[PDB]
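**Q** Have a look at this one.
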Amino acid sequence: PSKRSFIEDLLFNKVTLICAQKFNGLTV
Amino acid sequence: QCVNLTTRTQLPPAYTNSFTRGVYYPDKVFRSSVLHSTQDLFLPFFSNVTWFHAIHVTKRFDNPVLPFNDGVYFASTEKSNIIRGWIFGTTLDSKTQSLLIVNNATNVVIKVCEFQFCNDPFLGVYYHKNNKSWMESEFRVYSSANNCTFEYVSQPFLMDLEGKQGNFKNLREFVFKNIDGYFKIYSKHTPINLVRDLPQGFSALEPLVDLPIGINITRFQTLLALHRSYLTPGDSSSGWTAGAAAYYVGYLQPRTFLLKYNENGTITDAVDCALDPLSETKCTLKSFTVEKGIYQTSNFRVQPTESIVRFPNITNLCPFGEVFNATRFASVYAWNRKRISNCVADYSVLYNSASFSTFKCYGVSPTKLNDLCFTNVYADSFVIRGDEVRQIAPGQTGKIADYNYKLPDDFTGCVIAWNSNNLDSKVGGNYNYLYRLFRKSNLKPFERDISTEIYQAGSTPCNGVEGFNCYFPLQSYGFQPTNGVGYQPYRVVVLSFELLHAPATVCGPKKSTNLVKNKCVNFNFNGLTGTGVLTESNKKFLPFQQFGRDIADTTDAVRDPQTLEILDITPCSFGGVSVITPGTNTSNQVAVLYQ
Amino acid sequence: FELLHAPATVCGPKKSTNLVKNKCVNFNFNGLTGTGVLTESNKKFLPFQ
Amino acid sequence: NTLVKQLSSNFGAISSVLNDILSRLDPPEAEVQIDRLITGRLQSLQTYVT
């Protein structure tokens, strides 16, 4: 679907509360 | 009241816009080549003010009373001196210290007194035809001046008293402020030349006076003048001539303006700090030429619209007749314990019952009792002596606070103590109350000791016979009206309760209203106040839990005391604001970005 | 009279001193206390500051 | 997670909710507690920023 290969797709899958933190100043 | 004028076709007031007015010095500090921001009372730029006309040479004379707010900006475009004096007060009926500042043709009078103003106070000179002289005649301001507080008369001078016609030639700007009773007036004069409307430009404002008065100024009014000569029909009740000048009155708001100080130390430029994103960037960067980039500003906040109140419907009232000032209580070693629940509590129904002597609430404000919901109300009532009242306090010593009643260190509750000599004092002495002398050990908090055994002082075993070093613990007092004040009996009641710990039902007399969802408004549940949106929930609670806390230690869900439903609290303060600018020299438009 | 009540305007007497420069001494102007040398300046302020 | 849990600490007070303190005590008395909470949170934020 994107412009990546197979090794890149495998490496992206190996690397991995939000609103509760954002409701107190901690924004991303 | 007094007299009035007829044929006054008062035109409806119009709304106009200013052009950067009300820029004075913040204090007596010299600043040069430095951009400093203050927080006083100025006039917002490009604001909307009201324009009042006074041209007659048709038939226009309107000068009502205007409320005095935080700072007043008064602009006056004249050409022949039309605006005369000013009055400040509240009711203006010889019952409030009124200030009158008049600029007479001979002296400048400033009187803080108690004048009796009429419905339309004014001045009026008379112009003769055979001779060219301007003398004052009508002075319809006050009827009598009795009491006064301050009087100031300036030096005698010579005023021309102009009265020609044409175009505006003078602009007088006045800024009035009241800080800690001190009334500060700043005056500025400018010899302009224009037809009507309001002239533009920028100019500094030099201070004029700082009167160290101390009155409560609520309203004010401006007294003008009238010309009477050969153009009048021949009466002072209907013929008048206001003149030809304009005056603008505006209210000052606590704004923030950044001033530009050059090498001379004079204010030559003022930039607003809350109007446009470019103005906000210039205020933050403390400069004038903003470079190309992007800057984050304040977060987006939603202002509340309504305020709902939620409390359980309670009809029963807590009886205070038998609790405070009844008829007969117990001693100190066996205090009377009472439970109070399922009723509306209030402290405003205690002052009319009996005049107390001491009332102190540890851990809770005495005037904030109705704003919370009581939980487990325990009343410990007893009667002691006036010499041991100060000992009953969380963090004291003595014998009564150690061998009778005990108060914890972190105790949160109220204590009341009042004298009772009408009933607890006999002619021969009241021997119905007993106190414990000494004890082997201490006492745990909230513990009743009814041990009537023989106390042991040291050696020599008693074995129940009362002999050497064998004194009785329970001893009598000596309440007699023939002694002093400290020997009189005092009834002391300690009211202990919890604040947001268990689902109770005491609360206060605050009635409930309606219920609105999907809106960021205020709410109050069992005394706990909050602001947000109350959305529907789907979780399951327990029949002994009210509020709910998560990892952030905040009220996530709340149970309604009437509908018995769970509502989730969601804050609406969530969002970022950014201003993107391409440069000051490039253009003046920016872009607003919402994250 | 009164003490620490209402905006005052009439106080008591006060002792005055001389004017000494080119010395690192102490001075008190309008309540502000300083310690240093009071040298001659070349700029002027506003007739109210 | 540590910054989130820091909001539950007391720093020598009675609670961690500002509204709970403002509703139980008068303003001219909880100023010291508010100052202590602000100082503790500022120290935590300074450590986190470091």
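The numbering of chain A matches Swiss-Prot: 812-827, 849-860, in order.
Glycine too: its Cβ is placed from the backbone N, Cα and C atoms.
Under its natural variant annotations, Swiss-Prot gives A:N856 to K the following note: In strain: Omicron/BA.1. Record note (Swiss-Prot), natural variant A:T859 to N: In strain: Lambda/C.37. The unchanged residue is displayed.
Each of the listed features needs to be described in terms of its position in the shown structure.
**A** According to DSSP, A:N856 (variant position) is assigned to coil rather than to any helix or strand. Counting every protein chain shown, the Cβ of A:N856 (variant position) has 14 other Cβ atoms within 10 Å.
Within 10 Å of the C-beta of A:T859 (variant position) there are 12 other C-beta atoms, taking all protein chains into account.
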